[PDB]
Number of protein chains: 2
Amino acid sequence: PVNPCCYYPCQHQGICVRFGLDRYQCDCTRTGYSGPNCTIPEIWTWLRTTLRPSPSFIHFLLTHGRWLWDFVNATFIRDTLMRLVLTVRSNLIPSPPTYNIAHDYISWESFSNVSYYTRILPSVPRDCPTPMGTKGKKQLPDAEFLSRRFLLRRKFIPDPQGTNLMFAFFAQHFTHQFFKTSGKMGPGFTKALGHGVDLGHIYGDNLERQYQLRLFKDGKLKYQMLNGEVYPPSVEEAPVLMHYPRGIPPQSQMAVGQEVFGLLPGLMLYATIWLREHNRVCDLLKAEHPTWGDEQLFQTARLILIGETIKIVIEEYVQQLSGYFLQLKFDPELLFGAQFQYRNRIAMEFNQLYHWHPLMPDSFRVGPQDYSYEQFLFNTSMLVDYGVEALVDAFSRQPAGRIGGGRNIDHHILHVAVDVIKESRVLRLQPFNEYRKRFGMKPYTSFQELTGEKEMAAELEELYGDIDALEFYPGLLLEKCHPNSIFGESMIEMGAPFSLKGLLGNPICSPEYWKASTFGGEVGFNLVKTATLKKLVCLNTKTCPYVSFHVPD
Amino acid sequence: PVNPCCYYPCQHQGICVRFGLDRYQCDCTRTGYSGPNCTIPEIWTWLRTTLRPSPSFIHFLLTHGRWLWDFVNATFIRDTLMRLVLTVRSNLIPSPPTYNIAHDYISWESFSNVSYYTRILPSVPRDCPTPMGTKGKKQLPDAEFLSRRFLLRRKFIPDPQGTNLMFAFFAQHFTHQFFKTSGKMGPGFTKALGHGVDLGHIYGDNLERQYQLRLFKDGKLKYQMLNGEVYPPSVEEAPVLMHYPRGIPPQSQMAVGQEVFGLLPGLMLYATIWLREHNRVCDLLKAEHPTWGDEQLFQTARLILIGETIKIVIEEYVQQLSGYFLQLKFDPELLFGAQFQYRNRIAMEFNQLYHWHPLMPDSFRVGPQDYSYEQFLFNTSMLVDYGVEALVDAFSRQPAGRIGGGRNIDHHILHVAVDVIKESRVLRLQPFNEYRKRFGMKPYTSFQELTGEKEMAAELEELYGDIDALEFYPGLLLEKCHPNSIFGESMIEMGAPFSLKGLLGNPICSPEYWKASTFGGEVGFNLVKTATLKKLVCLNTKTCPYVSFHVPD
Ligand SMILES: *[C@@H]1O[C@H](CO)[C@@H](O[C@@H]2O[C@H](CO)[C@@H](O[C@@H]3O[C@H](CO[C@@H]4O[C@H](CO[C@@H]5O[C@H](CO)[C@@H](O)[C@H](O)[C@@H]5O)[C@@H](O)[C@H](O)[C@@H]4O)[C@@H](O)[C@H](O)[C@@H]3O)[C@H](O)[C@H]2NC(C)=O)[C@H](O)[C@H]1NC(C)=O
Ligand code: HEM
Ligand code: HEM
Ligand SMILES: *[C@@H]1O[C@H](CO)[C@@H](O[C@@H]2O[C@H](CO)[C@@H](O)[C@H](O)[C@H]2NC(C)=O)[C@H](O)[C@H]1NC(C)=O
Ligand SMILES: *[C@@H]1O[C@H](CO)[C@@H](O[C@@H]2O[C@H](CO)[C@@H](O)[C@H](O)[C@H]2NC(C)=O)[C@H](O)[C@H]1NC(C)=O
Ligand SMILES: *[C@@H]1O[C@H](CO)[C@@H](O[C@@H]2O[C@H](CO)[C@@H](O)[C@H](O)[C@H]2NC(C)=O)[C@H](O)[C@H]1NC(C)=O
Ligand SMILES: CS(=O)(=O)Nc1ccc([N+](=O)[O-])cc1Oc1ccccc1
Ligand SMILES: CS(=O)(=O)Nc1ccc([N+](=O)[O-])cc1Oc1ccccc1
Ligand SMILES: CCCCCCCCO[C@@H]1O[C@H](CO)[C@@H](O)[C@H](O)[C@H]1O
Ligand SMILES: CCCCCCCCO[C@@H]1O[C@H](CO)[C@@H](O)[C@H](O)[C@H]1O
Ligand SMILES: *[C@@H]1O[C@H](CO)[C@@H](O)[C@H](O)[C@H]1NC(C)=O
Ligand SMILES: *[C@@H]1O[C@H](CO)[C@@H](O)[C@H](O)[C@H]1NC(C)=O
């Protein structure tokens, strides 16, 4: 008999469980609901969901009326909201983590094995009629045509929010510390066992390699002087597995924490910058703490750097993305109010959703020059050629591709998207609509409602058969976007909760850790609290270029 | 200049941080105290401190009167106070963990590398005048001498609280899933990565081993029939690493989660009991969910068994230890409205502290027979000679040693305590009196004040020279004990916090994992909710013998 759970009977986060031959039962525990399917709301829950504004109304608010916000921001109401965002958003995320590619149920192996990604919804069961559960055609839409007809850029669409490539690369850099899928273990598994902001893209994902990159004098990282400027050393000087092409000089290969960073100067730029930062922070620390050995200098530098990273991403990166008039604020003290887990596990869903390749331009402009993809990719000298200042000026001046709304991925990298989808299908990821519901939205009733348009819609309608067969990742990228926006509500509402839980769940945000001691006292603590994209750059260079996550005017 | 931190100048959980060449300061963040040393109370601390009664008094409060208590046990107050104890206890233990053998400060490697035991107090700094700080003599007392004069059991001192061997062997069994110190990596590193109640000692601490122990059918572990009884498999059938006397026939080796267990019949008794429970639990699962595969059946029964353990540990084990009239309760829902991190990292001090070898008797009486050590140790046929029922009955009946009070370790195992102190000095554990302060107790001012009696104090008084020299382990075992207690206040007052954090800082007890579905429904959940030592044994044996953590009336 057909598998009942395959209908996803359990609403509102109830857990569908098989009993006897073909019965099921939903466990409605702590859902706010009861009944066979968790649809009968408790007194407080009914109260809640009717007095609750729709996500878009809230967004509208946060993005309109400067006059109210000028006010709010300068008063404490700035913090009440920040607290609210933090706790409400994060709540959507199970911690301790629930499921993994192997387990569709809570298990110890699931909980203790950090090589796995987690997931918020269970897989689509194998014993099921259609690969998306119950709805749609037998064999799913072709991955390659889907990317061609819908994600392949025709002409270039700059982000209407003015996001620059400075941002784009920072995202790529930043994220490739917690997304590193295992080649050898395959889909659903991960190298990045820090599972968040450990900065393992600077100090590597392992101790042994970490050790290889370290000077072991003064808490510092190894480095090479070139044209008077500091850079990550060569693989000959610091011998770690780096994914450069073969034949390429280990004498040209640069050594950073993330094996793939040698492949784009974008990444190699930030690896440079963060390295200078780290060494720079060591210099400061050794002035106040001369009695300190080498080890306590490195480990402290790393905290500060972890601290700095979270401060910026929150107060600048997410700001840019949100466009909110409310100024966001990094302050773990907001979270000492309520029940919070300073623990994070990366979901496969988060992975899928962060494949932000659209941001990537038709070509890369460095003042007068116009380097193509082939010219840019795997370049072994561009970084050293221009230096940091010059390549910060350039990335900060170039508009990035809008993410949502479709047809805005450059053909050079469209194969990523293809794989993401194909990868999605191996992972038996649930339908997009099933994820709407789980991230507190209504499901879309049609393809029209999704795209806010007819042509793509009715075209997808027939490829996919039903809208409840629409997949996660395609769905995120094809949904309509309010003009003036970088992407669609589902990206915000699905991503934000994975995003914030990933930032604040870090243990340096705990009552235990968030003290000055942790950061070698007050200069250490103040460095975290006042850290900036400008500062991070212009403190570590001879001159100071346009630095920002947005283009100038 | 001498390192200022050597003085432990900083009170009530402040952090001594070395600054410049010869100075220091204290980070007294969130301590409740201000000032350079941190002895200047905030309004709230003072009130809280002039009105807090002593441990003596609370111990007295729970250990005396019964009328009041059997009343309290029938009201909501049981839950009220139970919660007080948990929160009170577990808030003294940092979470995220703080330091380890290598780092005397918070660091990422210390957050991240679970192969370390954590530590509540930092190590006595390597640049200090005396091995214990500043107070005391150049040489700590000879460890073997300290043992032989103070801990060697002359006459057997039975536990005044009636503790039996059945408890003793339970304590060992249970505690040996989270203390697996490296023979290889050395002092202060762990093989048992669960850092808690994960039943590694049953399923092995690694995936390789677990697979080898698993029958991979119905979710069961392998077993063999000897005399019609289910015992753990042979090593030929489950080829895993087990420590056995070389020369012992392979058919006579039993394979279990934990490598040492095969030595002592005690151990291999519980290993057998639990194994039987596991398979038994699968036999209830498969009936409920015949569609379920062996992996789920396996991982679900595991959670039921982890749950069953804590239930028994809290409601029966820790209850027996306490002598409290407060009926202790395992109810995770008690913490559901509170800052509580559902994690735990094992500490050296817990390991040290948990060395209750003074539990073990002179001989081991089994029915008409009385067994010497040279007869009990490593006996491989004994468990299978008498069978579970007959051996449980015999451990339940024989008294266990009194733990505190001094001179209660049998000579046969006296070398253990010798290594404990030795290791204590490799781990540079701070002096007893500092651990006193960390756990919200007043330090001792005289060796006289410590033991109570006049004689044995004054010998130490001359061995150590000064009370602030006295060592962690020794102080524990030599401290005067409350009116008829199994050990002194310090053990209680230091142990329990770790103890409790060790049970309830377990994801299973989290809001996320504490639902019927985690255990495959009501049936599983009710076994957790309703388990008893008596039931863990008798539901698995032909007849039901005497079983209990206390010797009879
Ligand atoms: C949790 O924590 C445990 C404790 O840290 C970890 O186990 C330890 O892992 C480290 C891995 O490095 C071990 O550290 C030791 O370090 C010494 C240091 O001496 C250095 O040797 C280097 C050798 O490099 C040599 O030269 C070239 C270039 O320099 C190298 O590329 C080449 O490989 C060559 O051999 C020197 O470069 C350096 O100058 C020093 O002389 C090293 O010699 C030891 O062999 C050892 O590696 C440590 O011993 C491990 N275990 C223990 C008990 O300490 C554990 O890994 C961690 N767990 C996790 C999951 O991360
Ligand atoms: C020209 C620039 C870029 C290149 C060359 C590139 C290339 C790649 C490649 C080859 C992969 C592996 C996919 C596969 O083999 O199937 C990948 C994965 C990924 N990319 Fe990009 N990408 C670029 C831009 C970006 C940017 C700007 C982001 C930031 C949002 C991003 C986010 C990701 C993520 C999250 C993954 C998954 C990582 C993993 O699981 O290992 N990419 N990228
Ligand atoms: C006759 C029975 C016992 C014997 C033969 C025994 C002997 C030993 C031995 C040989 C060790 C290992 C020390 C080393 O690593 O060199 C040890 C450690 C230990 N014992 Fe026992 N002991 C017994 C009973 C107990 C009891 C009743 C307890 C209370 C729970 C206990 C608790 C511990 C603990 C916590 C360790 C340290 C384990 C680790 O660090 O991995 N032991 N004992
Ligand atoms: C966590 O889970 C993975 C998946 O089970 C573990 O790896 C597999 O282990 C088995 C037995 O050791 C092998 O047959 C597989 O080939 C391994 N790899 C894969 C991709 O399945 C991994 O060992 C676990 N991690 C830890 C720390 O135990
Ligand atoms: C890597 O980038 C460098 C520049 O940083 C490329 O060389 C430059 O090419 C431009 C024209 O595209 C010239 O105006 C400059 O004279 C060149 N600079 C140097 C130092 O040669 C180089 O071609 C790129 N690498 C690859 C493989 O295309
Ligand atoms: C703060 O702690 C320090 C360190 O123990 C104390 O400073 C000592 O004070 C003595 C007199 O008691 C002086 O003679 C020494 O110079 C100090 N020693 C060190 C190592 O600094 C001080 O007493 C404490 N202050 C308070 C108010 O408790
Ligand atoms: C302030 S927040 O809710 O915590 N996050 C957030 C809010 C809005 C937007 N956005 O692009 O409008 C983007 C946001 O951040 C995201 C980051 C990654 C993925 C999704 C959202
Ligand atoms: C109820 S509790 O505070 O959580 N623990 C506890 C309390 C008292 C006693 N006791 O022997 O009176 C023993 C106790 O149990 C342990 C003491 C030390 C180590 C482990 C358990
Ligand atoms: C009970 C909650 C009251 C708020 C109604 C929520 C639905 C409104 O919906 C929102 O309206 C905004 C109006 O300015 C539009 O700009 C948004 O796009 C739209 O989603
Ligand atoms: C002007 C009001 C701003 C403060 C309210 C913070 C709400 C944070 O955003 C809320 O997060 C929830 C989790 O994704 C969503 O379900 C809500 O629709 C979303 O707006
Ligand atoms: C619950 O959902 C199942 C499957 O979605 C459906 O068949 C059933 O009718 C529903 N029951 C109730 C009471 O709403
Ligand atoms: C082991 O135990 C059995 C029965 O309990 C006993 O007869 C036998 O002699 C013992 N072996 C040793 C080596 O003491």
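To match Swiss-Prot, the residue numbers of chain B are left as they are there, and the shown ones run 32-584.
Cβ atoms are placed via backbone N, Cα and C, with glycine included.
Lifted from Swiss-Prot, the feature list:
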- B:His207: active site, proton acceptor (ACT_SITE)
- B:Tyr385: active site, for cyclooxygenase activity (ACT_SITE)
- B:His388: heme b binding site (BINDING)
- B:32-70: domain 'EGF-like' (DOMAIN)
- B:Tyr385 to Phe: Abolishes cyclooxygenase activity (MUTAGEN)
Neighbour tally for B:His388 (heme b binding site), based on other Cβ positions within 10 Å of its Cβ: 22
Cβ packing number for the residue listed as 'active site, proton acceptor', 10 Å threshold: 20
Per-state residue totals over the domain 'EGF-like' (B:32-70) - DSSP helix, strand, coil: 4 helix, 12 strand, 23 coil
Cα-Cα distance linking B:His207 (active site, proton acceptor) and the residue listed as 'heme b binding site', given in Å to the nearest integer: 13
For B:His388 (heme b binding site), the three-state class that DSSP assigns: helix
Rounded to the nearest Å - Cα separation of B:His207 (active site, proton acceptor) and B:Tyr385 (mutagenesis position): 10
Local Cβ density at B:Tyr385 (mutagenesis position) - other Cβ atoms counted within 10 Å: 19
